[PDB]
Amino acid sequence: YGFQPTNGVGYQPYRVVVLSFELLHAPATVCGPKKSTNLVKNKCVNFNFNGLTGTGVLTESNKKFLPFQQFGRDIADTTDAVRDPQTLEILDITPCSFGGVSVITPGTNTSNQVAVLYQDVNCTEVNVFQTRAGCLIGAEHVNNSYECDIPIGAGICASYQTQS
Amino acid sequence: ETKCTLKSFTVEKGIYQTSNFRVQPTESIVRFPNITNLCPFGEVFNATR
Amino acid sequence: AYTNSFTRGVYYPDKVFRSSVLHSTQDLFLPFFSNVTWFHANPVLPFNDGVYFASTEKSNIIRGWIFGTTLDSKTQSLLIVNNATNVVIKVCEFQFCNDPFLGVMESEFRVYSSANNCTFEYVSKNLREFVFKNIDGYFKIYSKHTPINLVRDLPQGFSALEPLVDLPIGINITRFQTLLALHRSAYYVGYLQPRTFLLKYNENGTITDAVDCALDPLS
Amino acid sequence: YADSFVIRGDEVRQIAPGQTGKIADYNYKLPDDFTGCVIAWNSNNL
Amino acid sequence: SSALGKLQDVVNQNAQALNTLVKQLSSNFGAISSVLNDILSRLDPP
Ligand SMILES: *[C@@H]1O[C@H](CO)[C@@H](O[C@@H]2O[C@H](CO)[C@@H](O)[C@H](O)[C@H]2NC(C)=O)[C@H](O)[C@H]1NC(C)=O
Ligand SMILES: *[C@@H]1O[C@H](CO)[C@@H](O[C@@H]2O[C@H](CO)[C@@H](O)[C@H](O)[C@H]2NC(C)=O)[C@H](O)[C@H]1NC(C)=O
Ligand SMILES: *[C@@H]1O[C@H](CO)[C@@H](O)[C@H](O)[C@H]1NC(C)=O
Ligand SMILES: *[C@@H]1O[C@H](CO)[C@@H](O)[C@H](O)[C@H]1NC(C)=O
Ligand SMILES: *[C@@H]1O[C@H](CO)[C@@H](O)[C@H](O)[C@H]1NC(C)=O
Ligand SMILES: *[C@@H]1O[C@H](CO)[C@@H](O)[C@H](O)[C@H]1NC(C)=O
Ligand SMILES: *[C@@H]1O[C@H](CO)[C@@H](O)[C@H](O)[C@H]1NC(C)=O
Ligand SMILES: *[C@@H]1O[C@H](CO)[C@@H](O)[C@H](O)[C@H]1NC(C)=O
Ligand SMILES: *[C@@H]1O[C@H](CO)[C@@H](O)[C@H](O)[C@H]1NC(C)=O
Ligand SMILES: *[C@@H]1O[C@H](CO)[C@@H](O)[C@H](O)[C@H]1NC(C)=O
C-alpha cells in the first residue's frame, strides 16, 4: 500500500483488532468485572460474598481466622461468620429476628379486648412490657400476685380485671 | 385473626398461636476483592506501530 | 530403602474455619503408618492420585519438581523451578533431559532444551512437606515448613499442611520427577488414597490431631 | 379461544407449555398451566 | 459431690434428635443441589 494523506476515504489506512474468545476444556479463566457495594451493618440484608449467599444481619466480631480461611461455620454446619474480600475483616452473621404471635383473649363472651405476645423478640423490633417469653403489648404490669389465669410463661400470667 | 384460625365466631379465654412474624431484608449488598488485573488493553489498542 | 510415616500428610481440605470441634471428612489422604519410599542423593516416578513429598536439609539441593505424562514434547507438562533467586512456575511443551538437573561460577540449568508453545508463565535442619493433587483442571499444592532438630531423617509428630497455590491448567499428569543442585565446587514419596478422617480443630481453628478411621477397630 | 396465525416452519415447537425461544419470549406465550390443543399445518401454497 | 444418668439421657436424646433434624436441610434427596437459590438460578421455572 502506498498510503498518502490526500487519499479518499476507503483508501486510507484502518487499524483492525480481532478478538477471538475460545473455550478449550480447562477449569476457568478471564471474566468480566464483579460489581460491588458498601458495607451495611446491623440491618437484615441480603448479602453475597463471592458466592456465599444468604440473608441476615452482619456485625463485627472477635474471631480470628487463618489467613487462608474465608468463612466460618458452626456445629450443624450453618455459616455464622464470613470474611469480606476487600477489608480483610471477619463479620458475624445473625439470622434476622422471627417468632410466633399469640393473642391473649379474656373470652369473646366477656369482652373484645386482646393482648399480643411476640415470642422471644425484643420489644424494639415491633403498655409495652418485656417478659422472658417475649414482648407483650396491650397488658398492664401490676405488682400483686394472683393465682394463674392464662399462662404466659416463665412465671408470668395474665387476667381480665377491673375492665383491662 | 383468632376467629379465622379457630374457624368460629366465638372464642373462649386462652392464649392462641395465630401467625408467625419475621423481619424483612432492608436492602442487598455484594462484596468481593479489589482489582489488580483489569487487563491493560491500552497496549494492543494503544500501540505506536 | 523404605520407611514408615507415623501421622503425616494432613492438609486443610477446605477454606472453612472451625472452632473447637471434631469434624469428619472424606477425601484423598496419606494413610497413617504407611510405606513411603526413601531416596538418597533421581528417577521418573508415577503420580496416579496425588503425592506426599517431604525433604530435609540446610542447603537447598531440592530445587523443584517436573510433572506431566511424557515429560517431553508432543504433549504439555508443568515445570516448577527455583534458582537461587525465587520460584519459577512454567507451563510449555518442553524437551526434558532424561537426567535433568542444575549445577552450582554457579552456572546451571541443564534441565530442558525446549520451551515451545508456553500456555502459562510465572516468575518473581529443615523439613519441607508438600502435597500435590490435580482435580478438574486445577493443580493444587499444599505445603508446610517445619524445623527439624535432626539433619536428614523423617521425624515423628503432627503438623497440618496449608494450601499454597491453585493453577487452572487443564494439563494431564501421569508422571513426575525431581531436580537437584549438583556438586561442582534425602526425600520420600507417599501416595494418596480415598480415606475418611476425623480432624480435631483448635479454638483458633487449626488442626491439632486426627484419627484415621480405617487403621484398626479402636479407630 | 381460537388463536390463529402463521409462523416460520422451525418454531412450531415454540408453541408449547413452558419454553424459551425468540418466538416464545417475545411474540406469543402460553402458560405452563395450559389446557388445550395446538394444530399446525403447512402453508406456502396460500 | 464426687449418678444422674436418667436425667442426662432425656436431655441427650432430645438434642440428638434436634441435630438430626437440622442436618437434613443439606441433603438432595435426588436433586441438583440442597439450596433453593441454586435451583432458582440455573433452571427455568418449568
Ligand atoms: C483495597 O483497595 C483499597 C484502595 O483501592 C485499599 O484502601 C487503602 O487501605 C489502606 C489501609 O491498609 C489505607 O491506609 C488507605 O488509605 C486506603 N486507600 C484507599 C484509596 O482506600 C485497601 O487496603 C485494599 N484492601 C485489600 C485487602 O486489598
Ligand atoms: C488509549 O489511551 C488513550 C490515552 O490514555 C485513551 O484516550 C482517552 O479516552 C478517554 C475516553 O474517550 C478520554 O476521556 C481521554 O481524554 C483520553 N485520553 C487522553 C489523554 O486524552 C484511550 O481510551 C485508550 N484506548 C483504549 C482502547 O483504552
Ligand atoms: C356467655 O354469654 C351468654 C349469653 O349472654 C351467657 O348466658 C353466659 O352466662 C355467658 N357465659 C359465661 C359468663 O361464662
Ligand atoms: C433488648 O434490647 C435492649 C436495647 O438494646 C437491650 O438493652 C436489652 O438488653 C435487650 N434484651 C432485653 C431482655 O431487654
Ligand atoms: C412495683 O413494685 C416495685 C417495688 O420494687 C416498684 O419499683 C415498681 O415501681 C412497682 N410498679 C408499679 C407499676 O407499681
Ligand atoms: C513396603 O513394601 C515393600 C514391598 O516389597 C516391602 O518389601 C517392605 O517391607 C514394606 N515396608 C514396610 C515398612 O512395610
Ligand atoms: C532464574 O530462573 C528463571 C527461569 O527462566 C529465569 O527467568 C531467571 O532469570 C533466573 N534468575 C536469574 C537471576 O537469572
Ligand atoms: C505447538 O508447537 C508446534 C511446534 O512449534 C506447532 O506446530 C503448533 O502449531 C503449536 N501449537 C499451536 C496450538 O499453535
Ligand atoms: C487425559 O488422558 C485421557 C486418557 O484416557 C484422555 O481421555 C483425556 O481426554 C485427557 N484429558 C484431557 C483434559 O483431555
Ligand atoms: C491460639 O491458641 C492458643 C492456645 O490454643 C491461645 O492461647 C491463643 O490465644 C490463640 N490465639 C493466638 C495465639 O493469637
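Residue numbering for chain C follows Swiss-Prot; the residues present correspond to positions 27-67, 81-143, 153-172, 187-247, 264-297, in that order.
Structure determined by electron microscopy, 2.8 Å.
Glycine is treated like the rest: Cβ placed from N, Cα and C.
Its own atom aside, the Cβ of C:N121 (mutagenesis position) has 17 Cβ atoms within 10 angstroms in the protein chains shown. For the published mutagenesis C:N121 to Q, Swiss-Prot gives the following note: Partial loss of biliverdin affinity.
In Swiss-Prot, a published mutagenesis experiment is listed as C:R190 to K, annotated Partial loss of biliverdin affinity. Long-range C-beta contacts of C:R190 (mutagenesis position), restricted to its own chain and to partners at least six residues apart, with a cutoff below 8 Å, comprise C:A93, C:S94, C:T95, C:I101, C:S205, C:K206, C:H207. A strand conformation is recorded for C:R190 (mutagenesis position) in the three-state DSSP classification.
For the mutagenesis of C:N234 to Q, Swiss-Prot gives this note: Increased resistance to neutralizing antibodies. The structure shown keeps the original residue. Within 10 Å of the Cβ of C:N234 (mutagenesis position) there are 15 other Cβ atoms, across all protein chains.
Around the Cβ of C:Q52 (variant position), 11 further Cβ atoms fall within 10 Å across all displayed protein chains. Secondary structure from DSSP puts C:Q52 (variant position) in a beta strand. In Swiss-Prot, a natural variant is listed as C:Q52 to H, annotated with the note In strain: Omicron/EG.5.1.
Among the natural variants that Swiss-Prot reports, C:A67 to V is described with the note: In strain: Eta/B.1.525, Omicron/BA.1. Long-range C-beta contacts of C:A67 (variant position), restricted to its own chain and to partners at least six residues apart, with a cutoff below 8 Å, comprise C:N81, C:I100, C:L242, C:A264, C:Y265. Secondary structure at C:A67 (variant position), as computed by DSSP, is coil.
The Cβ neighbour count for C:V83 (variant position), using a 10 Å radius over every protein chain in view, is 12. C:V83 to A appears in Swiss-Prot as a known natural variant, with the remark: In strain: Omicron/XBB.1.5, Omicron/EG.5.1.
Listed in Swiss-Prot as a natural variant, C:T95 to I is described as follows: In strain: Iota/B.1.526, Mu/B.1.621, B.1.1.318, Omicron/BA.1.
What Swiss-Prot says about the natural variant C:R102 to I is this: In strain: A23.1. Annotation note: C:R102 (variant position) sits in a coil segment as assigned by DSSP.
Quoted from Swiss-Prot, the note on natural variant C:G142 to D is: In strain: Kappa/B.1.617.1, Omicron/BA.2, Omicron/BA.2.12.1, Omicron/BA.2.75, Omicron/BA.4, Omicron/BA.5, Omicron/BQ.1.1, Omicron/XBB.1.5, Omicron/EG.5.1. Other Cβ atoms within 10 Å of the Cβ of C:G142 (variant position), summed over all protein chains shown, number 14.
The annotation that Swiss-Prot gives for the naturally occurring variant C:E154 to K reads: In strain: Kappa/B.1.617.1. DSSP assigns C:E154 (variant position) to coil in the three-state reduction, outside any helix or strand. Around the Cβ of C:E154 (variant position), a 10 Å sphere holds 11 further Cβ atoms from the protein chains shown.
Listed in Swiss-Prot as a natural variant, C:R190 to S is described as follows: In strain: Gamma/P.1.
Look at C:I210 (variant position): DSSP puts it in coil. Counted within 10 Å of its Cβ, the other Cβ atoms near C:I210 (variant position) come to 17, all protein chains included. Under its natural variant entries, Swiss-Prot includes C:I210 to V with the note: In strain: Omicron/BA.2.75.
Sequence-distant neighbours of C:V213 (variant position) (same chain, six or more apart, CB under 8 Å from its CB) are C:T95, C:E96, C:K97, C:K187, listed in sequence order. Here Swiss-Prot notes a natural variant, C:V213 to E, with the remark: In strain: Omicron/XBB.1.5, Omicron/EG.5.1.
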When distances run from the Cα of C:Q52 (variant position) to each of the recorded positions C:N121, C:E154, C:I210, C:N234, the nearest one: C:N234
Which recorded positions sit within 10 Å of C:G142 (variant position) - Cα, from C:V83, C:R102, C:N121, C:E154, C:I210: C:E154
Cβ atoms near C:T95 (variant position) (within 10 Å, other residues, all chains): 20
Neighbour tally for C:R102 (variant position), based on other Cβ positions within 10 Å of its Cβ: 20
Of C:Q52, C:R102, C:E154, variant positions neighbouring ligand 9, Cβ under 6 A: none
Per DSSP, three-state class assigned to C:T95 (variant position): strand
C:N234 (mutagenesis position) in three-state DSSP notation: coil
C:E154 (variant position) and C:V83 (variant position), Cα-Cα, nearest whole angstrom: 26
